[PDB]
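Structure first, then comments.
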Amino acid sequence: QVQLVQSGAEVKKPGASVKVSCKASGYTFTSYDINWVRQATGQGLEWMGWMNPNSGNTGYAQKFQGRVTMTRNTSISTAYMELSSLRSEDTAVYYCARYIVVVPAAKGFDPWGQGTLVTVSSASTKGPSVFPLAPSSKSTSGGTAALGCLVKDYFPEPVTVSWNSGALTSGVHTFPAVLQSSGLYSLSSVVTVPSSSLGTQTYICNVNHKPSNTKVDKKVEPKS
Amino acid sequence: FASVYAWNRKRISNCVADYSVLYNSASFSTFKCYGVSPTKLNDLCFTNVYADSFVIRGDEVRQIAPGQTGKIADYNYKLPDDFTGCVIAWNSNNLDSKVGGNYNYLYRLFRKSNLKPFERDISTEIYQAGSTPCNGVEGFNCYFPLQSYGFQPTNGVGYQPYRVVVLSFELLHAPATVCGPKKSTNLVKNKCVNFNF
Amino acid sequence: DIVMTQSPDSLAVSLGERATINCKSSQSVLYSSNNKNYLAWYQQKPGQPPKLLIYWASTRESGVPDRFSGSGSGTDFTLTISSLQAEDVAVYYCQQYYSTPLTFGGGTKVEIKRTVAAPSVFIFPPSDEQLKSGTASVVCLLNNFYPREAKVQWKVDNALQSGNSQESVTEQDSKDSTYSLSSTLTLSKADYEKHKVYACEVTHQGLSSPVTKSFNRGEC
Ligand SMILES: *[C@@H]1O[C@H](CO)[C@@H](O[C@@H]2O[C@H](CO)[C@@H](O[C@@H]3O[C@H](CO)[C@@H](O)[C@H](O)[C@H]3NC(C)=O)[C@H](O)[C@H]2NC(C)=O)[C@H](O)[C@H]1NC(C)=O
């Protein structure tokens, strides 16, 4: 079927090289040009089209030149992309699309890759440090009061914090992680709960770090 | 067989055509007759019969019919809207599909304008999609116009190769031509009989 | 060369409305009689790959209901979704075609009906565990709120603090179309222990005058 499969959500150190894959299906493959795009955190896109079914001269975006290399295999129709000499600000997500055509002129991109992750930075990997942010009268207002968990200083971007093993879905809001100057991420997830219920029930944040194997449950209680 | 974008064209001529050996052969997966129902073929006479031959996918046999659309009927092989003949088709997976992919069976997938009926186009010019002259080189909006079925023996039906033959009976304005056979009988010497010689 | 400057941004308007997103540069009518256009419209759900909308600029939607509806001319055009409905909240880019690259930026959220509303504010002092480690995070939370154009001013002993905070904000909420914001102030243990009052002063359209939530370091 009309599909595009990417793989390789990974982490690199600056001054290195990476190869990224897009697997296709449900088509003749060598008949539609593969086009990749960059996308930062909440930004636009770029990277002009290039590469063709047969041989294909391949193009570029003229500020990415030399570092960019495009190789594929006629064994199944899987286009790739080799980037080199990474500078720890090219950390982004990278896509694939088939750029389908029809008699007159092709109309936009046919499909759309699932995207991938490349994170560049001399950090390697580190586990999160967790604190509970207690419910307080400065957070309390009338009928409700808010409490949460601060999970900070970790490199391996995908991290999750749940409330009570996934029980509370009301008021639970995890905020986007922030990238510090130290190079490590940090975030805080907070949930509001009736002020009559400050310590009454269970509010334990379950912190799981999937690139590592960290799993810790922290209880949040009103301030002493 | 012959490609789908350059079909063949045999002009059957004066002879004795027996469409019964065709009609009852039970080896054909598709035998549709349009101008004339099949059983009455061995009882009529025309001026010329043409036979066109090619190879397509399994599920593109429904575009070989009068009044269809699609990449095959648009610009590979177009049947007029008052067709007269019959269309025959049978699966040929074991002959035409080979492990690793048989990349010798191409089809045209871009053309300026749909074909006139029974028109044929074997050119290989770079399809200029964009206003930018292609100059004869590939690139964005400058595409090679021919694609190839990569047939492989482990393909689901509807992606295996089917061979197609389109018989088209035409009647110009000559004096006669090919017709069906005609049986006879014996001689009943000495018996008032009703005869036709 | 061809820059696709899109004017409007964050059209957080009540569902059903009729947004009008304009952009243009350096016409691409494309000769060859094919007088159509040259640029598609896109829709990218947050946390998702993009999708395809109106192309050729010519309303040519594919598996897409009619409310999403394009237009076109030689240089200027617009997407103009009608009778907008929940789950059309996305980011809407443009194209260029024969050009080379792309360019576009747009999106929406909500608006509501009641007053401009206001955030619940809450300040959290650093946990005793962290002060062992030798650093103090001071979190201030702003809960539910439409106008995201909120200001978070940290003050330490009444000194406005500049350059040691970070904020992040949530996606517009699919239920009540509000936004929530978390600002973190980061200090050393040593510098933390040098001051007393930590305050977080929030300014917002639903507040007649700013709200300050504050604590006093070392007071149970
Ligand atoms: C891109 O296409 C290539 C073919 O053009 C694929 O290549 C072959 O991959 C085989 C693994 O599936 C390798 O296999 C064996 O390798 C061992 C160790 O090197 C040898 O001892 C064996 O003799 C060898 N056996 C055979 C019969 O291959 C092949 O060495 C390798 N050869 C070729 C033709 O390159 C690639 O795998 C394919 N890559 C992708 C991503 O599609």
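All chain B residue numbers match Swiss-Prot; in order, they span 347-543.
We read in the header that electron microscopy, 3.2 Å was used to get this structure.
Every residue, even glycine, has its Cβ placed from backbone N, Cα and C.
Taken from Swiss-Prot as is:
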type	residues	note
MUTAGEN	B:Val483 to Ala	Increased resistance to neutralizing antibodies
MUTAGEN	B:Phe490 to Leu	Increased resistance to neutralizing antibodies and human covalescent sera neutralization
VARIANT	B:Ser371 to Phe	In strain: Omicron/BA.2, Omicron/BA.2.12.1, Omicron/BA.2.75, Omicron/BA.4, Omicron/BA.5, Omicron/BQ.1.1, Omicron/XBB.1.5, Omicron/EG.5.1
VARIANT	B:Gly446 to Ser	In strain: Omicron/BA.1, Omicron/BA.2.75, Omicron/XBB.1.5, Omicron/EG.5.1
VARIANT	B:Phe456 to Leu	In strain: Omicron/EG.5.1
VARIANT	B:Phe486 to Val	In strain: Omicron/BA.4, Omicron/BA.5, Omicron/BQ.1.1
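Overlay of Swiss-Prot feature records on the structure.
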residue  : record               : Cβ neighbours (10 Å)
B:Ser371 : variant position     : 11
B:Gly446 : variant position     : 9
B:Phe456 : variant position     : 19
B:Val483 : mutagenesis position : 9
B:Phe486 : variant position     : 22
B:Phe490 : mutagenesis position : 17
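Among the recorded positions B:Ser371, B:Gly446, B:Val483, B:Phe486, B:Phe490, the ones whose Cα sits within 10 Å of the Cα of B:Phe456 (variant position) are B:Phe490. The subset of recorded positions B:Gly446, B:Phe456, B:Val483, B:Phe486, B:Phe490 lying near chain C, with Cβ atoms under 8 Å apart, consists of B:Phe486.
For B:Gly446 (variant position), the nearest neighbour among the recorded positions B:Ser371, B:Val483, B:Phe486, B:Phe490, judged by Cα separation, is B:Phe490. Each of the recorded positions B:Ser371, B:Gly446, B:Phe456, B:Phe486, B:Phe490 was checked for a CB under 8 angstroms from a CB of chain A; the ones meeting this are B:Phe456, B:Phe486, B:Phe490.
Of all the recorded positions listed here (B:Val483, B:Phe486, B:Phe490), B:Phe490 has the Cα closest to the Cα of B:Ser371 (variant position). Here the Cα atom of B:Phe490 (mutagenesis position) is found 9 Å from that of B:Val483 (mutagenesis position).
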